[PDB]
Amino acid sequence: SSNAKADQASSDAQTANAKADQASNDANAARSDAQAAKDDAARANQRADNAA
Amino acid sequence: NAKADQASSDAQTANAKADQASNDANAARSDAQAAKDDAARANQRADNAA
Amino acid sequence: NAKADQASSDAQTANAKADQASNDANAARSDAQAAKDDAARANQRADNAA
């Protein structure tokens, strides 16, 4: 006896979850960086406004 | 088939996480592009200043 | 084997969406770094001219 299709489906789901976990953490990091860069750019323009 | 059922559940878990990751990555791209445009504006103001 | 086959297909979908989300996240990280560096150029130029 063998449960091969189910075993392979389970391995595929575990692999997919590892990939998706890593993508989530990468994406959240990228969001933080992107907002920090937006704030840095805004601050540069703010300093120029204030110096007008 | 208990293993197949659990594999199905775990695949839905993976989809929920991948969908959230995609949403967040799309927002990060849009914000980073906005940051590039705004930073270019500050440098253009500098280039063209009196 | 319908259930296992469905779980496998759903897992493949999640896996592919996760790969694209990781690529998009890197693209945003790259753009954010460029914007960060350009904002620092802008400030530098402004302080040198002030």
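Throughout, chain B uses Swiss-Prot numbering, with the displayed residues spanning 24-73 in order.
If you're wondering, the header gives X-ray crystallography, 1.3 Å.
In case you wondered, yes, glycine gets a Cβ from its N, Cα and C as well.
For the naturally occurring variant B:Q29 to E, Swiss-Prot gives the following note: In strain: B. Annotation note: B:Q29 (variant position) sits in a helical segment as assigned by DSSP.
Annotation of the mutagenesis experiment B:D70 to E, G or S in Swiss-Prot: Does not affect the formation of murein-bound lipoprotein. A helical conformation is recorded for B:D70 (mutagenesis position) in the three-state DSSP classification.
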Spatial neighbours of B:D70 (mutagenesis position) that are distant in sequence (at least 6 apart) but have CB under 8 A: none
